[PDB]
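Working notes for the structure below.
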Amino acid sequence: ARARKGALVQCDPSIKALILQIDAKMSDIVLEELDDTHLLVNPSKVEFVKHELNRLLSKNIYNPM
Amino acid sequence: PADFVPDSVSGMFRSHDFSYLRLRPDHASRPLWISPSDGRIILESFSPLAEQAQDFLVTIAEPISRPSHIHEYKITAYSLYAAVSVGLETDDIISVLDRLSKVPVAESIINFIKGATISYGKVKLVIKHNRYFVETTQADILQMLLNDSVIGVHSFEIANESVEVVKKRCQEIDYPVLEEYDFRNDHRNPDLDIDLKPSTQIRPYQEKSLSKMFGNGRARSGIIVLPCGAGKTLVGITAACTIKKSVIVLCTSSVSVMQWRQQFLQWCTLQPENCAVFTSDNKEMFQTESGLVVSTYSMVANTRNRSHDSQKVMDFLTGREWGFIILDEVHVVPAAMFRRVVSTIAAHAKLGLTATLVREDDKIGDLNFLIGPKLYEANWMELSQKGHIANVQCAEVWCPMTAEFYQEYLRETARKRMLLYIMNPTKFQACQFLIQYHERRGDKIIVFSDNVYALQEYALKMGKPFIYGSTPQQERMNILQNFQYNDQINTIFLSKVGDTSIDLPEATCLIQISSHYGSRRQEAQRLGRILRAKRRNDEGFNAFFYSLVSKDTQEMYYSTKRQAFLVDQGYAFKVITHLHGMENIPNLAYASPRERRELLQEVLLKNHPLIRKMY
Amino acid sequence: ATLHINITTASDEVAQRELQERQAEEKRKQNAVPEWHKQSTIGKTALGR
Ligand SMILES: Nc1ncnc2c1ncn2[C@@H]1O[C@H](COP(=O)(O)OP(=O)(O)O)[C@@H](O)[C@H]1O
Ligand code: BEF
Ligand SMILES: [Mg+2]
């Protein structure tokens, strides 16, 4: 009987691996690893990880000007 | 734009609104829309006068995109420079443009056309006895050219190596130069009697390309762009046959040279005696007064060291004054040094043949002053619907890289990162299922892979033949012939070596696993292997082109950037997120974690004469 | 060389017609596009082992 407020992030291994590096750089990102498709993250960093991840993925996307 | 009220939504547009001008009463008939700022021209393919402008627009405007209904052209200095050559003056362009335009031509557009359309046709370059003379038909030009700081009826000599300098200078100065050869009145150069045999059939587009070149009556040096497999070889063959003078052919391959010669004899009536082949195997040169030499640029652009047999050949090429030079695959002549053959080899006319007139650097524009402007271009989809070329069901398979490999992808450096996601297990399983499914359908499959290590691993794992740089000419030729007519061998594993200029009339399916980063030409060149399929007219036939790319990787950046040219031509890639029936396949490579772990480490680990008896 | 002839009766004529029909269907299948190219496969689960 114990409750822990947080955000349940559901994603694929590719996104999961990216989140780990973000968690590695910023420890507070991930609170606990639930499963290969479920991660617990701090609510405060949700607005930042989603926005920060966009810049990282921008490199993999070819935008013609 | 005077006393025109902007619309409430005009703020969204930025200096591009063209509603200030009014439409003519005959809009229902005129097919052309002209952009007064960007120079883009939108052509109606479903309205009267569409055909009359389809060919004219290509000459004056470079085609950007030509989809089914609405074609998109654009007028530029290079495009106008190509049109101004073939008997076209500024008045003709403006008169035709206004006649076919729903809207009046703006002053700004006119000013741009006036500046560059009057330059062509005042200075001529001629060659005599291997000596280059800058000939002008008026004496006024002497006060201009001779007084130029860079430089140094009247005709004066000029250094052969200095042609590339003056020609570029000629572009900067008002008057550019034109390379016209009056072969009719040229009797000093020996002639060769060769004509196309009766079995030959000139296709309608081939005749149109020739007409644009011989419209005025004097041969013009330039570039011809045709779809891969459309017959760019025959284009060069026709030019040599009609000129009827000494000619030299450069082909950037060894297999191509062998097949170029075989097709050369088949289509024309040239006797084998007068035809000579200059490749690594044999280097003998024809002793006849007039003959043809088919070689590769690497065999003529070398400067430091050459063989004794090749040393005489180099002098043999340089000493004689050739009449025509055919630059096969002219997309590589503006490279570092292959352009030397154009200068060292003396020729009164130069021609360029390439399907893709694009490259990463800006040297593509150098072709304008190297061999001339672009003469004719042909659509891809238009020939597809006419039965000239086969239809392709282009596809792009997104294979999500496995988690174990993806972890190393993040940490690994860029140089080693490429090999990691090219050998992911998912690609192996997808390829196996597709190969078995397509093999059951009686289709010939070609698997391209720029990485030699991946090619060998895939080939040995699947027990199929593979060809790459180390493969000798003899062995590969046997493999190619076997793959064409042998039913047992239905698939092969080619590499960057076979990316272009190899004739595969039987190939129908094409797959690629690796790539040479963002090049947009290799994608088109590779696709050309299946565009010349023999059974391209049977009802319902559609070729296949599969691109295996790892998802959530840099491959998408290169994949979306390396297929932009084909999209412009008309090909459309279809995303395949799922391959149905993959699970039901009996066995798949690296299906268990144990094999994946073993592969992970394997790829990761990749980075006194009497004393003579003594020994 | 050897010359072989075959006299076709009414039953054979109809029998031969069906052979071509089967061949035509196979010929059409040889040119028909694969199933996955027929329908857009986005909602379906992603490809995998
Ligand atoms: N007029 C033609 N008649 C028959 N086959 C032709 C004709 N023009 C081209 N081909 C065939 O097209 C194929 C490709 O020719 P090739 O000159 O290698 O094309 P490209 O250089 O444009 O890639 C060859 O099989 C060639 O025989
Ligand atoms: F465009 Be081809 F294949 F030389
Ligand atoms: Mg070719």
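For chain B, we keep the numbers from Swiss-Prot: what you see runs 101-252, 313-767, 830-837, in order.
Positions of Cβ are set from backbone N, Cα and C atoms, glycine also.
Per Swiss-Prot, the feature domain 'Helicase ATP-binding' maps to B:373-535; the stated evidence is sequence analysis. Annotation comment: Swiss-Prot describes B:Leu386, B:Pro387, B:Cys388, B:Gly389, B:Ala390, B:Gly391, B:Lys392, B:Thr393 as ATP binding site. Among the mutagenesis experiments that Swiss-Prot reports, B:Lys392 to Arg is described with the note: Lethal in vivo. Defective in translation in vitro. One natural variant named in Swiss-Prot is B:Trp427 to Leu, and its note says In suppressor mutant. Looking at Swiss-Prot, you'll find the mutagenesis B:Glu489 to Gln noted as follows: Loss of DNA translocase function of TFHII. What Swiss-Prot records for B:589-743 is domain 'Helicase C-terminal'.
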Just to confirm: which same-chain residues, 6+ apart in sequence, have a Cβ under 8 Å from the Cβ of B:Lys392 (mutagenesis position)? B:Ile384, B:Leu386, B:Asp488, B:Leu513, B:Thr514, B:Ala515
Cα-Cα distance linking B:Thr393 (ATP binding site) and B:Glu489 (mutagenesis position), given in Å to the nearest integer: 10
With respect to ligand 3, which members of the recorded positions B:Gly391, B:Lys392, B:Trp427 satisfy a Cβ distance under 6 angstroms to one of its atoms? B:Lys392
Largest tally of Cβ atoms lying within 10 Å of a Cβ, found at which of the binding-site residues B:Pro387, B:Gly389, B:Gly391: B:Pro387
Residues among the binding-site residues B:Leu386, B:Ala390, B:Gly391 that border ligand 2 - Cβ under 6 angstroms, in sequence order: none
Residue with minimal Cβ packing [other Cβ atoms within 10 Å] among the recorded positions B:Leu386, B:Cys388, B:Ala390, B:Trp427, B:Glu489: B:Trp427
Which recorded positions, if any, among B:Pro387, B:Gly389, B:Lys392, B:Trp427, B:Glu489 have a Cβ under 6 Å from ligand 1, given in order along the chain? B:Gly389, B:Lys392
Environment of B:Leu386, B:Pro387, B:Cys388, B:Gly389, B:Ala390, B:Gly391, B:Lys392, B:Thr393, the listed ATP site - residues of the same chain whose CB lies within 8 A of the CB centroid: B:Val395, B:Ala515, B:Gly688, B:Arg692
Including all protein chains shown, what's the count of other C-beta atoms within 10 A of the C-beta of B:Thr393 (ATP binding site)? 23
Tell me whether B:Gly391 (ATP binding site) sits in a helix, a strand or coil according to DSSP. coil
According to DSSP, which kind of secondary structure is B:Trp427 (variant position) found in, if we only use helix, strand and coil? helix
